[PDB]
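Notes follow the structure.
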Amino acid sequence: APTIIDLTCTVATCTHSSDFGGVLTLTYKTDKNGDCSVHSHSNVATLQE
Amino acid sequence: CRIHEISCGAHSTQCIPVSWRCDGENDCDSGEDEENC
Ligand SMILES: [Ca+2]
């Protein structure tokens, strides 16, 4: 499983609506390509993928 | 590379897992995975 170090989060745009009206981006440094299980730990927001 | 990894051709050192191949997306530098599928 790839390891992730020094990850930061910033939000490009957000608009609270029934649709997924908000996009965020994550920057990180890794060693090999692959896949991860991404999750949000609070119910105030719900992801899509 | 790893046993579960394949390089994007002999001319490139980038390695991607086996499930990356033929997924409908140009994962490699110039989409070598989708080539000849
Ligand atoms: Ca592919």
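By the numbers in Swiss-Prot, the shown part of chain B spans 113-149.
Header lists the method as electron microscopy, 3.5 Å.
Including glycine, each Cβ sits where the backbone N, Cα and C put it.
For B:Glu117 (mutagenesis position), the same-chain residues that are 6 or more apart in sequence and have a Cβ closer than 8 Å to its Cβ are B:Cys127, B:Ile128, B:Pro129, B:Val130. According to Swiss-Prot, the mutagenesis experiment B:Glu117 to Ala carries the following note: Complete loss of interaction with Semliki virus spike glycoprotein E1.
Look at B:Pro129 (mutagenesis position): DSSP puts it in a strand. According to Swiss-Prot, the experimentally introduced change B:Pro129 to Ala or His is described as follows: Complete loss of interaction with Semliki virus spike glycoprotein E1.
B:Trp132 to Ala appears in Swiss-Prot as a mutagenesis experiment; the accompanying note says: Complete loss of interaction with Semliki virus spike glycoprotein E1.
Counting only same-chain residues six or more apart in sequence, the Cβ atoms lying under 8 angstroms from the Cβ of B:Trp132 (mutagenesis position) belong to B:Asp139, B:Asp145. B:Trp132 are the mutagenesis positions among B:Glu117, B:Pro129, B:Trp132 whose C-beta comes within less than 6 Å of an atom of ligand 1, given in sequence order.
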